[PDB]
Amino acid sequence: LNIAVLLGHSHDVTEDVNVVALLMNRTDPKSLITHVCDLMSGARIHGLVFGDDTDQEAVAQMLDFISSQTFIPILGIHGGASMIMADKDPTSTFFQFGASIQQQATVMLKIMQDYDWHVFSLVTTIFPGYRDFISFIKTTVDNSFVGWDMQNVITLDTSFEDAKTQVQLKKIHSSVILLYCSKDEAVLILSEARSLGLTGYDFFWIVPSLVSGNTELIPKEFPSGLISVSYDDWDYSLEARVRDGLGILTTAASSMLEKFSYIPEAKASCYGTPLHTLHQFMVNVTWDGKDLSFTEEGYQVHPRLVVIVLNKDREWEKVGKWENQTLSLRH
Amino acid sequence: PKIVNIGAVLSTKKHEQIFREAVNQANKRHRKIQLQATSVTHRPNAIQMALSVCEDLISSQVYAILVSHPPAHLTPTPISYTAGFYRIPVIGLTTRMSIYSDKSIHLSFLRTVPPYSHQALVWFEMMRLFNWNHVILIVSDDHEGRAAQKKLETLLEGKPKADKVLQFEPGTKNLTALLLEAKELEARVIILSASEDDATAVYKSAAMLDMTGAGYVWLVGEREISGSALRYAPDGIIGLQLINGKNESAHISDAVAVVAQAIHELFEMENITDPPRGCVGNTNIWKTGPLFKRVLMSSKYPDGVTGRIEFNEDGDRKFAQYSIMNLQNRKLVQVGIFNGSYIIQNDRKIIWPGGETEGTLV
Amino acid sequence: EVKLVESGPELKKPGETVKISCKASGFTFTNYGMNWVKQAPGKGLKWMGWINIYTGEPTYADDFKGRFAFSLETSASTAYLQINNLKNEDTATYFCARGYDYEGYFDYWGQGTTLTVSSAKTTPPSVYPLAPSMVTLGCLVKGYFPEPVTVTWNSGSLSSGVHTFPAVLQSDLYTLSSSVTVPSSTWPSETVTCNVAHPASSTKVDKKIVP
Amino acid sequence: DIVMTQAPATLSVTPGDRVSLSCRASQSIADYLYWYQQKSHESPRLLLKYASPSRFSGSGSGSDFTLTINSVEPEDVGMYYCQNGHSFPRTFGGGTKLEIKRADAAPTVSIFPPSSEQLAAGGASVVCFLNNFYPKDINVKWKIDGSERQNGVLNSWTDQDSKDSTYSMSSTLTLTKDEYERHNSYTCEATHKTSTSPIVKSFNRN
Ligand SMILES: *[C@@H]1O[C@H](CO)[C@@H](O)[C@H](O)[C@H]1NC(C)=O
Ligand SMILES: *[C@@H]1O[C@H](CO)[C@@H](O)[C@H](O)[C@H]1NC(C)=O
Ligand SMILES: [Zn+2]
């Protein structure tokens, strides 16, 4: 019934259903808790649709924590709230509009297959998720046919001295490079690879959405011709994201009208349990053309995956699409 | 002399006093950098605990936060998320749950205590002491049982045909079909990894198939020999007890000893920024956060009260010493300690399940 | 942005009842304790008690055991202080200080609530301006009761070089004076205004200074 | 009940010296010994936490504590209380007033005759301002036609300034309208350390 929408100043956005719209550019842990708790007390909210303008992945960590304490369904729509890293707490109702690491690697492998990029090297840090990324593309290459010659994976550590990252980076001897690390670490790795002559057009760097992140904040250390798989598709308008988020909640509310005969009233206050929540009837929702169903881990099943390249004008160019029929449609 | 603040979330006020004294003695051990102690006790709810980290701890620019448990087991989580937002190292002192070893959730988390899963390091050592080459591993199908299984099988493959694994959903009381499969696999040494409630269910069903008797060796950890699990535990069982794992004063004065050493190592480097001053209006991480975490995990403190203090790649404590307990005549008897790399033989008699005797020979 | 704003000064006859407020801001209200400190005009600090905020559990002192009561309103983030059966010894300034970690140090104080407990008629003050490289002017506030009176120059424009002197008791009538030193190039070429406000009488008077 | 006793209750330091204010306790209170600074017209401010600005430092630990100021500033003028936070009831110390040394400054004397608004309303008060001087010791005598008068004189004093470090005083001579017009000469003399001759400021109503 009563739903709130929190967004940032990005993408130029200015404003049964009882939507409460607000906009603030403070996304620290205290500001996130304060907004949601002050929204819960003073407005019996049954669901939240959140988005921000930063690359802070820990915002999704805070929203999941708030959702398990307030019992409020929260939908990460844009920014760090939509970055997939930690698995959703089972006792929470926090879901995000994004893809998993294995879903991006399937697209990354599909790109290399269609361009006969069989020989490739692997470059990862000790950042969480690297062993998941290595294990997936290794088993997918070892048994199933998408890569032929994969150089042994190179492990890095951006926190160490440049000399340490430089000595380890020269071991790459392949034209295609899969680079998995944080966006903060990528600024340092790609700025040093440029000094080693490894960011030219005779090399193809493919990075997941953990490196690209926001399609709006592009660091200058990203070399021209950087290939990435991201889900902040600028054509997936922010106006449409909240429409999909609202559609999931309203459908989950009407589907919770009969199995139980009510809608869970908002909690009394954060500052000094329900028999039924909207946890079910929400992970299995179809709205308009595509199904917006989630997984128990938190991420989407059929996400808006897209392939982007960094133009020489310091801009991202959309040259691929995967969301259609589980196939890669290059341009 | 510049000020370097250290945060803490402790149980009682008396423990906060010990924390300030630990920091006080740290300043006596050498001058150019003075450490200050900032601490609070636990809060009623997790939201107020999270808000207390921002308002009371991060607002004072803490380089690290020590977290201990409240009086009367996942309470470090609000401290982990809030301070880990800025990549501030959080040092756990009491919690032993294996969920804090997953850097995908708790990236900025360390521990002066090992998780329950690292008890497989002692199980692996006894398999070498008695030349055991075939064991049965019964774990619960939860986050705690998966980690004990993976840690044990990793130590075996790093020289899984040496061990069979049987899992069960937690809360199950009908373990009749489970143990029957264990008996049909030529079982001799059974290694169990489950909670105090789930272990009690395994022990009761063990007395049904007469697997409590003279033809089996039971090797367990700490939760399986505590509380109701100890009442139904088979006579002659062998469990573990983490030495100093429950003090909270030993781990306060040891965590401070490690943090103080790592702070001085840190300021020997160039380009160092101060930690965030409060939460509100700050969305970027502490730039020195990741580096200081790497300095902490690389720290080696051998002169600790709880033994040598080193951390692994996940921040879990290494070189932790255990107590090998053997239940005989309804009383736990220490038959030896886990030195930390070896098993020191204690001149006591091991009584196997059934009545016969042996010792931690050779 | 942590602030503790108390209610205004009070005037009560012996045997009445006062209720002093103390609203908080900038922090989670239910994570701290609220202490109450009394200070007599010439004397020093005396601790009255403390009330836990998460649990409305007051803890009064032995001297303040009987008539003082600590109230709480978590919805509005405000603590109260109620005093019954007032004596002549209750005339003091009452601070509310935040208890750190409930029972720790007092890290944030209020501005203070001045309480006057006597049986005298409250009279509005009388204002008489004083006129004579640097020129110093004056303003005389001559008979009034009770004590709390605020004197400002040019509504806050003149805030450098102001000497407001403490009042003197004179048979239930206070009297003070205030001086303002200004350059010779800012008078009488510029206008000088003496502001006098008396909260007990709810009166404000403004007197200019003309040669 | 624990009694907090801090001695001395008054000190005079030089701008840049090192001050050490001690605080003693009857019983042992571990390190639960807080410090507060109450300036001229403000509420007290928490200085140190658990016996430990960058110029204030704390030492001592059970029954004997100390508050040290490695470099006193003119804004350090005020009161300093030490609070016991170890046992109920919470008790404070007696306080210690911190005055500061300064260079001798002659007072600025200015006398003001009774205003027309007051004479037209009964009574007459003659105010005399002596502002911005050091040290604080000063004598003020009222003279009417060369005769010293002490009856009906009200004196008030300001605390030492946090920026100027000087003192100021006002002296008012209260008479009746009959007594004021009865005479002619009204002087406000004063003798201070900075004066070889007594500073006199007078006015003739004629
Ligand atoms: C160790 O812990 C026990 C109980 O946990 C406690 O009684 C004892 O004093 C502690 N010893 C120390 C801190 O040396
Ligand atoms: C463990 O034993 C080895 C050799 O027996 C010895 O080097 C080591 O010091 C022992 N551990 C401790 C903690 O003393
Ligand atoms: Zn976007």
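Following Swiss-Prot, chain A residues are numbered 34-48, 66-322, 329-387, in order.
Each Cβ is built from the backbone N, Cα and C atoms, and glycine gets one as well.
DSSP classifies A:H128 (Zn(2+) binding site) as strand under the three-state reduction. Feature annotation from Swiss-Prot assigns Zn(2+) binding site to A:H44, A:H128, A:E266, A:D282; the stated evidence is experimental evidence.
A 10 Å cutoff on Cβ-Cβ distances gives A:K233 (mutagenesis position) a total of 19 other Cβ atoms nearby, all chains included. As a published mutagenesis entry, A:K233 to A or R appears in Swiss-Prot alongside the note: Nearly abolishes inhibition by Zn(2+).
Experimental mutagenesis at this site is recorded by Swiss-Prot as A:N264 to W, annotated: Nearly abolishes inhibition by Zn(2+). Within the same chain, the residues at least 6 positions away from A:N264 (mutagenesis position) whose Cβ sits under 8 Å from its Cβ are A:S43, A:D103, A:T104, A:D105, A:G129, A:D282, listed in sequence order.
Annotation of the published mutagenesis A:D282 to A or H in Swiss-Prot: Nearly abolishes inhibition by Zn(2+); the original residue is retained in the structure shown. A:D282 (mutagenesis position) has a Cβ environment of 25 other Cβ atoms inside 10 Å.
Its Cβ taken as reference, A:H44 (Zn(2+) binding site) is surrounded by 16 other Cβ atoms within 10 Å in the chains shown.
Chain C lies within reach of none of the recorded positions A:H44, A:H128, A:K233, A:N264, A:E266, A:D282 when a CB-CB distance under 8 A is required. Flanking an unmodelled run of 6 residues are A:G322 and A:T329, whose Cα atoms lie 15 Å from one another. Compute the center of the Cβ atoms of A:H44, A:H128, A:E266, A:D282, which mark the site for Zn(2+); besides them, the chain residues with Cβ within 8 Å of that center are A:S43, A:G101, A:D103, A:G129, A:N264, A:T265, A:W284, A:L288. Non-local contacts of A:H128 (Zn(2+) binding site) by the CB criterion (under 8 A, 6+ apart in sequence, same chain) comprise A:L40, A:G41, A:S43, A:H44, A:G101, A:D102, A:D103, A:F147, A:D282, A:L288, A:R291. The number of other Cβ atoms within 10 Å of the Cβ belonging to A:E266 (Zn(2+) binding site), over all protein chains shown, comes to 14. Here the Cα atom of A:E266 (Zn(2+) binding site) is found 13 Å from that of A:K233 (mutagenesis position). With 17 residues not built between them, A:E48 and A:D66 have C-alpha atoms separated by a whole-number distance of 19 Å.
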